[PDB]
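Q: Dumping the structure here so I can ask a few things about it.
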4 protein chains.
Amino acid sequence: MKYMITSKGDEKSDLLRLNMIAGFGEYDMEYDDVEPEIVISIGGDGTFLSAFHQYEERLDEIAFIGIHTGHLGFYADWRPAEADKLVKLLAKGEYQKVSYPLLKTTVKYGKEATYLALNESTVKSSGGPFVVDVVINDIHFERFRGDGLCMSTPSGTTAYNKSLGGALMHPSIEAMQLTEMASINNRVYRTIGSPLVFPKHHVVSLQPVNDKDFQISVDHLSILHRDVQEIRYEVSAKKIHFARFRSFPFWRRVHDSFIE
Amino acid sequence: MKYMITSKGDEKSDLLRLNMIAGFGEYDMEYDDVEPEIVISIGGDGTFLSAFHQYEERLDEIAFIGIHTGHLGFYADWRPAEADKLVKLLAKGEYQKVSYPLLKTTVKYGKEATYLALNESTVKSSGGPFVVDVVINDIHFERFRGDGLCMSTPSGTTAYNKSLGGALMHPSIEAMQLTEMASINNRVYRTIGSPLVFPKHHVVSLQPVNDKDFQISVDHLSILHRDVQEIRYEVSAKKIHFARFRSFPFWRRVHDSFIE
Amino acid sequence: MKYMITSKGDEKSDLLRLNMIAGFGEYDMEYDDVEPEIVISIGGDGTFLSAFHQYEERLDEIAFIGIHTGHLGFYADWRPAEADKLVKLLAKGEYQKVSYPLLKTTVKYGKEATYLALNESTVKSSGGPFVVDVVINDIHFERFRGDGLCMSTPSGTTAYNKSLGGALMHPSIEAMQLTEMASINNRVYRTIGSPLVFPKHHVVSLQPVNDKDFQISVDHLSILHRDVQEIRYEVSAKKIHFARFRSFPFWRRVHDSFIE
Amino acid sequence: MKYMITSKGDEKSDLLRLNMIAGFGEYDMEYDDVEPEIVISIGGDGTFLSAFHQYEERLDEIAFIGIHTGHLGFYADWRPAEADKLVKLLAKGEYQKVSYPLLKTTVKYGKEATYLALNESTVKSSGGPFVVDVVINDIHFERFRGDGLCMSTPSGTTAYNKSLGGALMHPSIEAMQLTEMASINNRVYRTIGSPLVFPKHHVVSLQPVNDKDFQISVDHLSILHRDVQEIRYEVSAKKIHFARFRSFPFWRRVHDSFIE
Ligand SMILES: Nc1ncnc2c1nc(Br)n2CCCCO
Ligand SMILES: Nc1ncnc2c1nc(Br)n2CCCCO
Ligand SMILES: Nc1ncnc2c1nc(Br)n2CCCCO
Ligand SMILES: Nc1ncnc2c1nc(Br)n2CCCCO
């Protein structure tokens, strides 16, 4: 089928890419980076994220694969020594696919911009104090005061979510998790404190109180949005598809990255 | 149908019980506390828990209802002023039912004892140091050192789970959440720290390292178990059923209890 | 003596200022905002902070006083109804003074800039990843990876420090407290996690690893510093002096602000 | 002078004790475990704690020394390979001494019992719910609801205090730190959450609300006290004295134990 390979750009990653291409040349495979069916990332999780966002509009047409040249990653979870055996089983096809949920972020202005996040989306102030009203399924839940908020995907919970006290969530759970960043709690400002986990079809919207300018991040991309009326979060109907090469459980991946 | 009513035992709760019984006497309803179809709890969440455990073996035959005479509860979420309108719509039937997931706890000895928890199950030491190996789906995840662990249901996340930094989880999510209690982390002992959320059919087992005696709690019940070989957790195949009286969302329930 | 009064600028604060000035006119007191001996702040804690920084170079010549027109503050801790009795005992003099410790921040470039903080000083990245080596009394303590760090004064622990999990410290303790902001901890990056409390004459220096540009805050002032070689923290030899009007304990102040 | 040596009791520790005694026999030193001037602990921090509590009544007459046969400890901070050079400089004397603060715990009944803690003192319930009123310098600060409380010494902050989110405090600071254990916080029960650090001469007293039986720990010793009227904490006027063998800073000790 059609395939393509992105590289971190350093020496080891570029050479592993060329060796896999040459190996692919021994099969009924053609290199197409416009309409690929297989997208291979070589580098780290960040390299995988860029590969994800390069092909956001063809997610249901692509099975992704990640190779880590550095330390183990949660998306780049195959060692370089498995590249040759990766090429062989990829070329035959007949492999299984696994799907992770994604987070949809909609921003409303005085038009409307929608983004897809594989890890998380964060909202911070543009300089002054960050204050938003949190509305869950149209009911006002809290007035949040602090540094900002973070809405994470399941597989994103091992990233920024984890640093903010969030729980680690198995990616087979179609959910999204919201965590707080340095919240103020006194007798006048009150926040839940606890991380919140939302199921599918629940809608979490952030609404400004004073300043309508916010710094909004979506994975690597961080952009200052102005005259924002609403930021609403929900589990996306779209999913990312991975090619299943062998058994590498999420919890084993979690153990290897944080325990030993 | 057959119904019964439990009471906290104080003055207000006993009188509300007798008024509802008299009101029920105006309908095709008979009081049976052996094989009831409707179980009404009057008091607090603790009163509801006891009502739950009184009828553990007939969960799929019973729709529970909670009335709080004191402050609002997460299971006893109807005010006493709604008792008369509760009696009327209960007697007709034709009401909707909602179901929450439950946690199954299995304890193995050198026989085997199984329990059902509506909120959570905790494991602590019997006096000395608490040390267990945590095994997830047969792979060794961590050696936990500290005060103990807590495995919570979705609806249980607003109880003890919340106090231990756990996330709040919508009860429509079939999952269980594991949190740590005062864990030791140095260069030799390592724990994940983060709360873990497990989907259905994932099995979390605790295995002793030195002492085989543990203080095991299941909701209100706390029992010292001796010569324990294994404690394994998993989302139960059984569910608790609530009679749906009107719209009282979980997140609104969360807001009322903790925010305002 | 010479005195001056700053105001939040809103209606209630300007009117309370004019009433206190008129009351002061009934005594041997002259209004001098160049070399005042008494500085009265009317508004909130932020109004007090600006009053503090307006007169940084004459701290040992000035006894500060804070009046809150809004909610209670930790520096503006006198109600407006006490203004007339404040004017009277201030004009006589013979009052007691209390002193709080201050934090000295030194920034080194490829000259050198020194600041005094009443609450805290924070260091964040300029956009990319924030990475610094933490050096305590010339020994390398940790390589910090995350959002940033916060070094707080004792009286500053009830502000930003508190939101980051820091401890609340009685201001009679000559110390400074360092807290982490969303730190990364895996098998390769390690941080202490815990807040650190340093005594007098201990020096904490932050040293860049890659990017030498940092966003440095000192109370309200937040400035982007470029080509930074070192940021070193230590308890200042200077102290802020408050005029003691009656008994308002720090722990009572803490209770009123956060408990009830 | 008079000296004695305690041992963990395992093989390596008993043999190191006998070698140091034989080495001491080459000097003007006599073994007295009744009125020793030097107390050497061989094993771990727990071995040092028992050595501390064996000689509580002669603290100002004794300079303690800790040797770790296992991993590094905060009190047993000298390697076994330094035993021979330890014996030599100990026998001459003329060494420097360093002093750490201690925590005094007073328990009142319906007589009165006082204890000295080197690490911390914890209070938990005897089975049911733990509820106490917290009174600071005679003013009521909070009604605490949860698992329990922990009052730590400076050098004790690296133990249990650290696991409960407490700050790490340099032992030259004469202070005590109070942390919470799994506290309940809703709209009706309120706690400060943050750890509290108290200076010398501040008195923190715990007072029962319902149950007057509490499980009180002081370092290793944990005892069930009945009919308790009050538990009050304060920094002790007594201090533990260490013999200063060379430069081993607390922060270096902290780095070695938790970072690398
Ligand atoms: N999903 C993930 N889980 C754990 N680490 C991840 C991650 N995605 C990325 Br990119 N990283 C590493 C950089 C950010 C670290 O906070
Ligand atoms: N599910 C729940 N959510 C919040 N509170 C609950 C609860 N169940 C019970 Br009983 N309570 C109150 C007593 C325990 C408080 O920690
Ligand atoms: N020292 C302090 N303690 C508690 N609140 C303070 C404070 N100084 C200021 Br300004 N504030 C309020 C604004 C910042 C809130 O985080
Ligand atoms: N002061 C201390 N600092 C760090 N560890 C200590 C300690 N005292 C003891 Br005993 N230990 C180890 C056992 C308890 C671990 O929580």
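Chain D is numbered as in Swiss-Prot; shown residues: 1-110, 114-263, in order.
Every residue, even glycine, has its Cβ placed from backbone N, Cα and C.
According to Swiss-Prot, the mutagenesis experiment D:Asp45 to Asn carries this note: Only minor changes in the structure and a 10-fold decrease in the kinase activity. According to Swiss-Prot, the active site, proton acceptor annotation covers D:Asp45, on the basis of experimental evidence. According to Swiss-Prot, the NAD(+) binding site annotation covers D:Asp45, D:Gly46, D:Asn122, D:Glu123, D:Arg148, D:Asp150, D:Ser158, D:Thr161, D:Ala162, D:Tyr163, D:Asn164, D:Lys165, D:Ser166, D:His223. Recorded in Swiss-Prot as a mutagenesis result, D:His223 to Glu carries the remark: Twice less active than the wild-type. Its activity toward DTA is increased 2-fold.
Could you place these features in context, so I can see how deep they sit and what lies close by?
A: Annotation for D:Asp45 (mutagenesis position): spatial neighbours D:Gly66, D:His68, D:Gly73, D:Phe74, D:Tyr75, D:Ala76, D:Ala162, criterion Cβ-Cβ under 8 Å with sequence separation of six or more.
In the three-state DSSP reading, D:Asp45 (mutagenesis position) counts as helix.
D:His223 (mutagenesis position) falls outside any helix or strand according to DSSP and counts as coil.
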Q: Drop a 10 Å sphere on every Cβ of the recorded positions D:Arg148, D:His223 and tell me which sphere holds the fewest other Cβ atoms.
A: D:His223
Q: Using DSSP and collapsing to three states, where does D:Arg148 (NAD(+) binding site) fall: helix, strand or coil?
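A: Assignment for D:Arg148 (NAD(+) binding site) reads strand.
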Q: Taking ligand 4 as the reference and 6 angstroms as the Cβ limit (strictly under), which recorded positions among D:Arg148, D:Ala162, D:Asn164, D:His223 are close?
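A: Listed by sequence, the hits are D:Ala162.
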Q: Counting other Cβ atoms within 10 Å of each residue's Cβ, which of the binding-site residues D:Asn164, D:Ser166 comes out lowest?
A: D:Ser166
Q: Using Cα coordinates, what distance in whole Å links D:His223 (mutagenesis position) and D:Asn122 (NAD(+) binding site)?
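A: Approximately 9 Å lies between the Cα of D:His223 (mutagenesis position) and that of D:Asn122 (NAD(+) binding site).
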Q: Drop a 10 Å sphere on every Cβ of the binding-site residues D:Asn122, D:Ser158 and tell me which sphere holds the fewest other Cβ atoms.
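A: Least crowded of the binding-site residues D:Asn122, D:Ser158, by Cβ count within 10 Å, is D:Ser158.
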Q: Where 3 intervening residues lack coordinates, what is the integer distance in angstrom between the Cα of D:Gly110 and that of D:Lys114?
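A: Both gap-flanking Cα atoms are 7 Å from one another.
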Q: By the DSSP assignment reduced to helix, strand and coil, which category contains D:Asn164 (NAD(+) binding site)?
A: helix
Q: Suppose we call a site close when its Cβ is under 8 Å from a Cβ of chain B; which of the binding-site residues D:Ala162, D:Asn164, D:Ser166 are close?
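A: Cβ contacts with chain B under 8 Å: D:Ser166.
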Q: Among D:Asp45, D:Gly46, D:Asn122, D:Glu123, D:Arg148, D:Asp150, D:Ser158, D:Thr161, D:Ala162, D:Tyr163, D:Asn164, D:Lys165, D:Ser166, D:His223, listed as contacts of NAD(+), what is the widest Cα spread in Å, to the nearest whole number?
A: 32
